[PDB]
Amino acid sequence: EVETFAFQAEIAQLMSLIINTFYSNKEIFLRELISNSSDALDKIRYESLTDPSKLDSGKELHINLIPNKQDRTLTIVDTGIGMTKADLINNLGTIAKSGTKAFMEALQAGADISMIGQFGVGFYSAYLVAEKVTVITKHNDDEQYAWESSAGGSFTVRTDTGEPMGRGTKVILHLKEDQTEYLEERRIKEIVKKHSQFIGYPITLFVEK
Ligand SMILES: CN1CCN(c2ccccc2CO)CC1
């Protein structure tokens, strides 16, 4: 059972801008998603400070980067607080409508796309490099769900029957044909060292073969 939803008009306009604007500094997508992951790990850590059973779904707090050249996917896995179904609808737990508003006035006032994270909509920078994004998530208070969108004004949500996650979020980037450099080990290491050197959780870059 798959449910199809329309993006709010402002979010559709944000993704079309991300997709269509000429902007060469695409690598910032990884910084934004890792920062999103760190924020979600912060949230479950804070909750566990007064309720340790919140970590019964997993004590380890980490970020994994999993490239797969055969599938042409880069997957960012974290064991953060995760998202409810209601969170996935309602723009993956963001205040994306007001964030897009502020972002788009900043762009007309001199800002560039790299500053997207300052407006709380950094997730959508995934579409700098991805033709399709799948988000698998598990929150302690809900079941495991799969969100998916190839942009074009709509997204789907369905119950995820795949491999259980315990708790956290998995962002699967189905990369554009000309963006496969972000599957190369040395390129990912360079981006992580450049932009994510002060993330307070272990970031593990998986290798292939
Ligand atoms: C609500 N916060 C915004 C960033 N988040 C997010 C959104 C979509 C995909 C992945 C993530 C990170 O786990 C969760 C934390």
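Residue numbering for chain A follows Swiss-Prot; the residues present correspond to positions 16-224, in that order.
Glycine is no exception: its Cβ is also placed from the backbone N, Cα and C atoms.
As recorded in Swiss-Prot, the features of this protein are as follows:
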MUTAGEN   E47 to A  Strong ATP-binding. Strong interaction with HSF1, HIF1A, ERBB2, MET, KEAP1 and RHOBTB2. No effect on interaction with TSC1
MUTAGEN   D93 to A  Impaired ATP-binding. Strong interaction with HIF1A, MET, KEAP1 and RHOBTB2. Loss of interaction with HSF1 and ERBB2. Los of interaction with TSC1
MUTAGEN   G97 to D  Abolishes ATPase activity
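Location within the structure of each feature annotated in Swiss-Prot.
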{"residue": "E47", "record": "mutagenesis position", "CB count, 10 Å": "20"}
{"residue": "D93", "record": "mutagenesis position", "CB count, 10 Å": "27"}
{"residue": "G97", "record": "mutagenesis position", "CB count, 10 Å": "28"}
In three-state DSSP terms, the structure that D93 (mutagenesis position) belongs to: strand
What mutagenesis positions in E47, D93, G97 place CB under 6 Å from ligand 1? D93
Between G97 (mutagenesis position) and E47 (mutagenesis position), how many Å separate their Cα atoms? 17
I'm trying to understand the geometry here, so how far is the Cα atom of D93 (mutagenesis position) from the Cα atom of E47 (mutagenesis position), in Å to the nearest whole number? 13
